[PDB]
Amino acid sequence: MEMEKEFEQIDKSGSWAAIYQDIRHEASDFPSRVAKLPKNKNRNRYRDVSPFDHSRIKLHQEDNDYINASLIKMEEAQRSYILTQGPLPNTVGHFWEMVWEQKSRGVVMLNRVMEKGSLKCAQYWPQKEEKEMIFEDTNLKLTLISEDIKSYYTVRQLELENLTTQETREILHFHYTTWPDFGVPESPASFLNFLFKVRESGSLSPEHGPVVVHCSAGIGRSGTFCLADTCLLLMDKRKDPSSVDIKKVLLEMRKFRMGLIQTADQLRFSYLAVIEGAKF
Ligand SMILES: Cc1nc(-c2ccncc2)sc1CN
């Protein structure tokens, strides 16, 4: 059923809340035993948001391999994403260790460091060229190379150095800076412009490791980003683009991380983004 028609049908009936709760009811439930170990309590931002054991990213160390991060693997679209929480003061070193170990080219950030007057994630990247960051727990150095500030987003070039081997890589930081404190954007134009700026970079392409995507919990805005990308890619690939069922793609993705798309407004926004995106 053409998504645009289903859309007008839910909008006129005002049943967004009812569709959203049907998804919550049918969503996968798998064990998260590693996330709930007592040694990992300070590695989790939110008590109710955990990675499933079957899909969690493992850090390459014998001490403690745990990070709040999941691999979403979309078989038919041929795309992979790592979804993670905003780093904590004690997990900034783990975060960059993961970026290094997984061979990621890009980091996508969908939140501000402070929102609603509270801290949503650590200041985990350097703000001045001449003031680099060293993560002594994971033996990494991070340097700001350049910064391009636009109206709706900022792109940064970063240099990550493995202090153990003296190898370096260029990491691109895509920072969407204008998502509102409450609700969702009124038009997805600027969100869609961001998704194609990331795409053009090569960060989402199979010659690199998976892109790392985060907001505060790594399920809401982060969910919206990977659902819209995968849905448009499937509309490109298939003989009948109307066959793309946004609700079925979301339930497939929820086999890999719990809670993706946090509100009925985020679900309506996801629909808006894929409808306007299609035209081009
Ligand atoms: C290649 C492609 N580029 C699109 C685009 C470009 C600029 N701004 C928004 C969207 S849609 C599309 C279909 N694969």
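These residue numbers are counts, starting from 1, taken along the chain as shown.
Positions of Cβ are set from backbone N, Cα and C atoms, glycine also.
Among the sequence features in Swiss-Prot, the mutagenesis site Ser50 to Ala or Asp is noted as follows: No phosphorylation. The Cβ neighbour count for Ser50 (mutagenesis position), using a 10 Å radius over every protein chain in view, is 22.
In the three-state DSSP classification, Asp181 (mutagenesis position) falls within coil. Experimental mutagenesis is annotated in Swiss-Prot for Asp181 to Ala, with the remark: Substrate-trapping mutant.
According to Swiss-Prot, the substrate binding site annotation covers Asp181, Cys215, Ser216, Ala217, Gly218, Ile219, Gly220, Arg221, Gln262. Sequence-distant contacts (6 or more apart, same chain, Cβ under 8 Å) of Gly218 (substrate binding site) comprise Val49, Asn68, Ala69, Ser70, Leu83, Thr84, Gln85, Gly86, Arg257.
Under its mutagenesis annotations, Swiss-Prot gives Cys215 to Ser the following note: Catalytically inactive mutant; abolishes sulfhydration. Mapped onto three states, the DSSP output places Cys215 (mutagenesis position) in coil. Around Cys215 (mutagenesis position), the C-beta neighbours below 8 angstroms that are at least 6 residues distant in the chain are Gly86, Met109, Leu110, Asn111, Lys120, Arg221, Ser222.
Taken from Swiss-Prot, the feature active site, phosphocysteine intermediate applies to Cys215.
Less than 8 angstroms from the CB of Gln262 (substrate binding site) sit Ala217, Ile219, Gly220, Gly223, each of them six or more residues away in the same chain. Residues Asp181, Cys215, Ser216, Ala217, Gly218, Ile219, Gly220, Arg221, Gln262 are recorded as binding substrate; their most distant pair of Cα atoms lies 16 Å apart.
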